[PDB]
Amino acid sequence: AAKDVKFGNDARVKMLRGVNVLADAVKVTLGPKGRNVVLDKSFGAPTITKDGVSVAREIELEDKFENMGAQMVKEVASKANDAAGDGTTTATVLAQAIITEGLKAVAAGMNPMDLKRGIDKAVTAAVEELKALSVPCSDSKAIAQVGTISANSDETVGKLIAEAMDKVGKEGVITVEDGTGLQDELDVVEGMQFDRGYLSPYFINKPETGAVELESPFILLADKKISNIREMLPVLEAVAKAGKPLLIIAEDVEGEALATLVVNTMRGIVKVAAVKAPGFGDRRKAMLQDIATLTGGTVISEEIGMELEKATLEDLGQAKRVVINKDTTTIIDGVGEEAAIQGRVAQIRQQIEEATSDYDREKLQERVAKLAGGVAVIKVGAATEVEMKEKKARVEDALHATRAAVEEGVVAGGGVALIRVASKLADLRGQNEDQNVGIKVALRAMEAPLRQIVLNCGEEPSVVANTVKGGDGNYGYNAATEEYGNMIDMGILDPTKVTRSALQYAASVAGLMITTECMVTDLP
Amino acid sequence: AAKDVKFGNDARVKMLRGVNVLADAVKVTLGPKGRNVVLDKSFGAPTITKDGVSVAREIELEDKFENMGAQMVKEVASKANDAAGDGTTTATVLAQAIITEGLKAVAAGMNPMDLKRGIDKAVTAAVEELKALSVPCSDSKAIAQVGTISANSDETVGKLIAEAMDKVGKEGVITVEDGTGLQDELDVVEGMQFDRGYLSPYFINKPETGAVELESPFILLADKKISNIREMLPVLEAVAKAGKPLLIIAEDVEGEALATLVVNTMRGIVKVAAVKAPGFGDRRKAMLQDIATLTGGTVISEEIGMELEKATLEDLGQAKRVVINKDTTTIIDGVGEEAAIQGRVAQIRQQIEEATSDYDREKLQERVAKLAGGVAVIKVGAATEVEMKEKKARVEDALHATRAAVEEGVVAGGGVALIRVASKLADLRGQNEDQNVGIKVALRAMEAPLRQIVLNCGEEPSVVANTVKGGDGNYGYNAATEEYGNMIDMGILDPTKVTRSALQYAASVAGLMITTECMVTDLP
Amino acid sequence: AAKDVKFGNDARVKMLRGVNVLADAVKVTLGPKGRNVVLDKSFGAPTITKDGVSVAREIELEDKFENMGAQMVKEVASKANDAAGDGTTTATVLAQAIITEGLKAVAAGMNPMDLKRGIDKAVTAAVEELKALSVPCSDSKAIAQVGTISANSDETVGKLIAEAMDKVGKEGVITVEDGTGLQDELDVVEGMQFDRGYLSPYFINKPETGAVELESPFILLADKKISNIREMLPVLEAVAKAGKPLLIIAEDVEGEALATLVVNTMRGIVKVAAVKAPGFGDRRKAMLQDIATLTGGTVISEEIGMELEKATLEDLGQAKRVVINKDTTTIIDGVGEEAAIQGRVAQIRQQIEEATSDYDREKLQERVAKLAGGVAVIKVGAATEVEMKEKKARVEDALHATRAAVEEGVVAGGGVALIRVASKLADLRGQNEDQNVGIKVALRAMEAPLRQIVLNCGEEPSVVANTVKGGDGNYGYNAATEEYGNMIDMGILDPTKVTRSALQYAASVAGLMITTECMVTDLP
Amino acid sequence: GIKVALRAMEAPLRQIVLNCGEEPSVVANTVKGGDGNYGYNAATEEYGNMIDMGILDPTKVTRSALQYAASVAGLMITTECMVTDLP
Ligand SMILES: Nc1ncnc2c1ncn2[C@@H]1O[C@H](COP(=O)(O)OP(=O)(O)O)[C@@H](O)[C@H]1O
Ligand SMILES: Nc1ncnc2c1ncn2[C@@H]1O[C@H](COP(=O)(O)OP(=O)(O)O)[C@@H](O)[C@H]1O
Ligand SMILES: Nc1ncnc2c1ncn2[C@@H]1O[C@H](COP(=O)(O)OP(=O)(O)O)[C@@H](O)[C@H]1O
Ligand SMILES: [Mg+2]
Ligand SMILES: [Mg+2]
Ligand SMILES: [Mg+2]
């Protein structure tokens, strides 16, 4: 509406303070010695977390100019989380050091626009160095180590995650849920399973819980619900002839079908139970072909060349057995050929490489794992609900970190990789002196993540940093153990992607931010 | 809306004060000499309670940082109540001692994360120690003592509760209601009974108040309302031929069926009364099978290939007698075999262990006890509603305490068990000194519940503790009689579960709380 | 309701200050060394921009009289942006110099109406000089230079845009969208394409992702949607007789027509499917004739003398092949005479030349590019969301700058064109002295854009101005390299249209503003 | 109390370095690494034997300063109450 305007240094100073407030809050949660930050909620209970992205979202400042600086730095932490789900706190630290030094350079009389370019080119060069340093992380011990390091140095977290990734496979789906006990527990689901139970409670086969176990059953898929649509007798009768159980997947099954069905099942004529498809028409219809092909069956195209009666017994899918409860249906193993299993998976590859990425990929891969791999769920122990969210959150960070480490490798932790690369880029130069200073400023900022970790440990950041620089390769300081050695051998590893993303996201916002001459905001 | 941020010691001090305010409110109500807390309600007259959880829920501080501290400690008291329904005041005290000592350790210059690990390791060991100490409470005398101790040393409450648990059984359901008199009274329900009156007021078998007693009745169950679908008479007529009374359970019965029924019943041709099912769709339908199986009858499943007319006299269940009134229907005993009763109970086991837990188990166990055991209701006598709430509240706490004592045994009271276990753990060490101090801090905090009890009695908390520590096993100080002796022999018992839960819940929040470096809250 | 009135100098001073506030905020972003402006909003994330128009739109002042001045100057920046999309910051600067000097003239005892006439006369003469100075930009290198200069001396932007304009042609359409990747990308579309996908997913000719390729298809256009209006069989059969694929464009196609169509396409009867028309009746109907004429087909005018069945195979248009996916339909090349492609284009000239220009031209030219030229889409890379809009914003400025440069030619950059033309007009005299001063003032103001650029550089604007005036023709100062030379040789180019528009738009509003004797506004 | 007194000792060295515009934490760490009279001379920005270089304090002044500092400190540590004239 109405504006308050500041020029040059006055605008940058206020912006810097906003950045410092946001960043200082974020910094205390960086490292094994990192300490928790509590966010005030008026909803039910306060939240205490060591996750940098969560803290950044929450922070808004009373001073409009300072707030604007903080709001812009908020995004780098936000973007880092979006990319790999970890290193958000580290990214914020880099933004803090780049911005502070860059503004200082601007004060010196240098053109910030040139400074951005220096920084941006330095960043591009730094990224290439990170890729060189990055080494594959395919073994279980290394995966555990990244999980352990990511989840505030918890060895158990990394170990459990490593087992999960190993058992489910490369494309498997891993999730984390609240645990009943104080103990961390891993659950693995083998085969094809979904969240819909049986409409006919009455047909219970052996176990209670409403469990339905059909042995060598035929699977029926349809695009229409069945009411008085019981007319499918030659199809069901054919099944009746073989004396085999029938499993039905469709939009819905009505009381008429179930009433007659229950008696047929109860007298032993046919053991048949029906369960509703996954949900939305786009959702269930897409998911039907895979169940059909997996079981060797044929999907009934209601809207096309098929009808309720029209379909021979061979069109039905076959499975060893199924498990049905009120809320869930499990197929033990449908009998289908590998060419069909892979073919269903192969058509999925286009689906995998999708521009949408959010929503489409998450659900779609779940089908993929289920079709040929497996799905794993991790339970987290903790006496209280608040302890539980912190513990679970860190575990998720480790889960994301392992995913990042596998796909793009790992680099030495403790901030050593950024400080080590900075020495390498010492010879980088640009078009003019202002750019050269910008390049140098970016390198200078690289050091900061290392020293924050040490600072949070209540130890002199400068002492540790000087000895670390003096060292070679992966040599660095272990904050937790309070001693010096090879970071990789100690099991402290940062996934390369989070490290890279942190530096690129920090620099990207920082470069433009340092170039701000004029700030525009509302008056009180 | 901007946020207020505090760092380190300033945040921890404010947090501590919030904790102290909440804890001080709770502490005064701890022990035989515990004092009352009055909660102001604009609803009606103010409430007076000695229950710590009730007091904890109410407390919220003007200062946002202090409030945040209190809200976090509020949860330990709240969680304890949810778990066992007692020891909430004791749990809060442990949080008070743990946090005060822990923050002080942080002040010294130690990693809070390490202190928390020390505390957690000590807690895990403490819990295990409690299980060893826990002496089984399988007799009525011990149960009475735990009830009496829970009820702020009210002997009548404890004895009454023991009789209730004894009479109903292990899976029996015990509830407490406000009495219409000044005297405490126990009510026990035998056989199968439900909260539904009779549709036809007109037919009363003999006793007044709508009391219907059918002698050797046949019981009919249905999934249908009856209006102009009276055609079922061949079934009714068959019963008329028999000369036996008919009991009817269905979704509803209307005047056409009721009006014909009334005259047939009025002049003695048939003695038949109809009552509506338990309540909600699958809740009532779920409960129909047990009624019919218990009585040896068959449920007419509309939903299953059966019909209203289709049912023989033999299908109907048989009972010695039933009792009905305007709001209640009771069956003295159905003729059903034990293997079928157990089969119904066995199938209930899945129902027993379920994710829903809250409310589902409460209603589900009601069916369970009703099916083979008994249901007990306790009335509390008080002239005034305010006196009644305090008296009744303590009774419920005692009821929960007995349930906890039966399930997990008991430990010596007066906080002696926690202080006694602490001596055992004096030999517990972690990876480093910071953890060792955390361990030591937890052990130190164990003593506090004992001393708070003594403190409330106007006696030196430290001296009593020193003499109690010098004792063996269950030796301790009895606050009520002001002298030392064997706590178990004096009838002071703490259910193991409440003691265990108190320590675990208190420590879990306390550990996280001491690790707080930054607190964020809204501006004043 | 009530009004505040100010007279003479006080009114002008408040107006001037309002102008100065707006202009000072805008000036900071002018030049290679220009600096960013950050805008705060309650909707999403704060904006960082170097675009003067974006900054101008936001600014509104607390003082009603100052606001009135700022609002009037806001329009010159806005109008310039709307006219050419670039030079908005420079235009604002001219308004600043014109008004400052003009007001000074007002304070000199001069008639403002005459001063305005002098300004207007000087501007008319200046424009003609600009017309003479402009040299056509026809080579790729020069276009790249204008794009690069507009994009704040970013070489990649100029390179990418130069390739695009050359490839799409003069009437082709170039747009910019946010890119998925970090790097900038260019997409070029050949032939005729539209944004509506296929109704039948089942219909995939060969490649996956819903990709359909029909070889030598017959194209059908209709003004109706097919539900149960299935009959068109003799039309369909004729295509079947031919053995060629059929493409259908209409308001809609239903499942009944699609279901039979799917079966028809699978076995081998016909390879045929339909895609929905562009959108609104006038947009789709107006766009139907061109697709039919392009392919040599006839649009079925349900409205006119044509109906469903009434139309043989020859009526249908032809194309070499089409590309169909979920979101788009592409015609590779329709077979039609150029006597008709041009005819569709020729009627378009009235369509191209009209008052609406916004909405109408974008969509209409889009058709034009598709009909005879090419369409290019540019994707913008950036690590972060804030970087992405700044990068993208500048790219649009370059896109518009290149469009302006090709249409009207280019002039030397750095503001040298205006300073050089001012010397030329040094002998222009009006009716009287007051006008002569007004003229002289406009010439004086021309110099300012050059010096503002130098001022942001951290160098003395006056020293550069004196040296540049002393020089000849295109001689000027390069802010980026800090040295003098030939601006054209350097590659610093100003499209004539942005330069001309800036000067005329600034002057038009400025002349009126200096004329003010009294200002009326609401009370504070 | 012991730790408080031992690290309190560091303050004058660090103060010297701080005044000079040098990092006290860095200088002190290296000086600790050395032995005897070895240390950093703020005036010349060099490390070695401070006494040989030309920087030293009498033992009596160093001792007296340290003991007086501790003596006054202990009195403040033990001071429960203060009494003064109104503002
Ligand atoms: N025990 C440790 N010793 C040395 N460095 C560590 C240790 N644990 C973690 N780090 C490092 O410090 C970084 C930040 O820790 P973290 O809180 O997880 O931040 P993110 O939240 O990961 O920025 C890690 O990415 C890693 O390089
Ligand atoms: N007469 C007593 N003598 C010694 N200890 C007692 C006596 N009565 C109760 N206690 C103890 O003090 C604790 C707290 O009493 P209570 O008010 O019931 O708190 P909860 O509400 O149980 O925290 C008991 O759990 C028990 O161990
Ligand atoms: N590197 C440069 N050296 C000299 N002059 C430049 C340079 N870059 C841009 N200019 C000039 O200064 C003007 C303003 O730059 P710009 O920020 O793009 O403003 P607009 O936003 O174009 O007013 C340009 O139109 C051009 O004439
Ligand atoms: Mg991490
Ligand atoms: Mg109690
Ligand atoms: Mg521009």
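In order, the residues displayed for chain C correspond to 2-525 in Swiss-Prot numbering, which applies throughout.
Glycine is treated like the rest: Cβ placed from N, Cα and C.
Listed in Swiss-Prot as a mutagenesis experiment, C:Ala2 to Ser is described as follows: Complex stability is significantly decreased; when associated with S-76, same residues as in M.tuberculosis. Sequence-distant neighbours of C:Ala2 (mutagenesis position) (same chain, six or more apart, CB under 8 Å from its CB) are absent.
Other Cβ atoms within 10 Å of the Cβ of C:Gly88 (ATP binding site), summed over all protein chains shown, number 34. If you look up Swiss-Prot, you'll see C:30-33, C:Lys51, C:87-91, C:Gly415, C:479-481, C:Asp495 marked as ATP binding site.
Cβ-based neighbour count (10 Å, all protein chains) for C:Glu76 (mutagenesis position) stands at 16. Among the mutagenesis experiments that Swiss-Prot reports, C:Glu76 to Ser is described with the note: Complex stability is significantly decreased; when associated with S-2, same residues as in M.tuberculosis.
A mutagenesis experiment is reported in Swiss-Prot for this position, C:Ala109 to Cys, and the note states: Forms inter-ring disulfide bonds. Prevents ring separation and leads to the formation of high amounts of symmetric GroEL:GroES2 complexes. Cβ-based neighbour count (10 Å, all protein chains) for C:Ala109 (mutagenesis position) stands at 11.
What Swiss-Prot says about the mutagenesis result for C:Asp398 to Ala is this: Can bind ATP with normal affinity, but is defective in ATPase activity. Binds non-native rhodanese, but cannot release the protein. Here C:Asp398 (mutagenesis position) comes close to C:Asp52, C:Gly86, C:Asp87, C:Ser151, C:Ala152: these same-chain residues lie at least six apart in sequence, with C-beta atoms under 8 angstroms from its C-beta.
What Swiss-Prot notes for the published mutagenesis of C:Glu461 to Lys is this: Temperature-sensitive lethal mutant. At nonpermissive temperature, the rate of general translation is reduced and a defined group of cytoplasmic proteins are translated but fail to reach native form. According to its DSSP assignment, C:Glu461 (mutagenesis position) is coil. Long-range neighbours of C:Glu461 (mutagenesis position) (same chain, six or more residues apart, CB within less than 8 Å of its CB): C:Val455.
Other C-beta atoms found within 10 angstroms of the C-beta of C:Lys51 (ATP binding site) number 26, with every protein chain shown included. Proximity to chain A, defined as a CB-CB distance below 8 A, holds for none of the recorded positions C:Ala2, C:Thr90, C:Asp398, C:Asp495. Around the Cβ of C:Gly415 (ATP binding site), a 10 Å sphere holds 27 further Cβ atoms from the protein chains shown. Counting only residues at least six positions away in the same chain, the Cβ atoms of C:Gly32, C:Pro33, C:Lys34, C:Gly415, C:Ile454, C:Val455, C:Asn457, C:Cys458 sit under 8 Å from the Cβ of C:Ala480 (ATP binding site). Of all Cβ atoms in the shown protein chains, 27 besides its own fall within 10 Å of the Cβ of C:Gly32 (ATP binding site). Cβ neighbour density within 10 Å is lowest for C:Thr30 among the binding-site residues C:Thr30, C:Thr90. Annotation for C:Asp495 (ATP binding site): spatial neighbours C:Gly88, C:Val147, C:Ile150, C:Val411, C:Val412, C:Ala413, C:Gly414, C:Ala418, criterion Cβ-Cβ under 8 Å with sequence separation of six or more. Taking only the Cα positions, the spacing between C:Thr30 (ATP binding site) and C:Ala109 (mutagenesis position) is 33 angstrom. Here C:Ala109 (mutagenesis position) is positioned 29 angstrom away from C:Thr90 (ATP binding site), judged by their C-alpha atoms. Proximity of the recorded positions (C:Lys51, C:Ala109, C:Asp495) to ligand 6: a Cβ under 6 Å from the molecule is found for none of them. Cα separation, C:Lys51 (ATP binding site) to C:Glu76 (mutagenesis position), rounded: 18 Å. Only C:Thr90, C:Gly415, of the recorded positions C:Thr90, C:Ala109, C:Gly415, place a Cβ under 6 Å from an atom of ligand 3.
C:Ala109 (mutagenesis position) and C:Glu76 (mutagenesis position) have their C-alpha atoms 27 Å apart, to the nearest angstrom.
C:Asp495 (ATP binding site) falls within a strand when secondary structure is assigned with DSSP.
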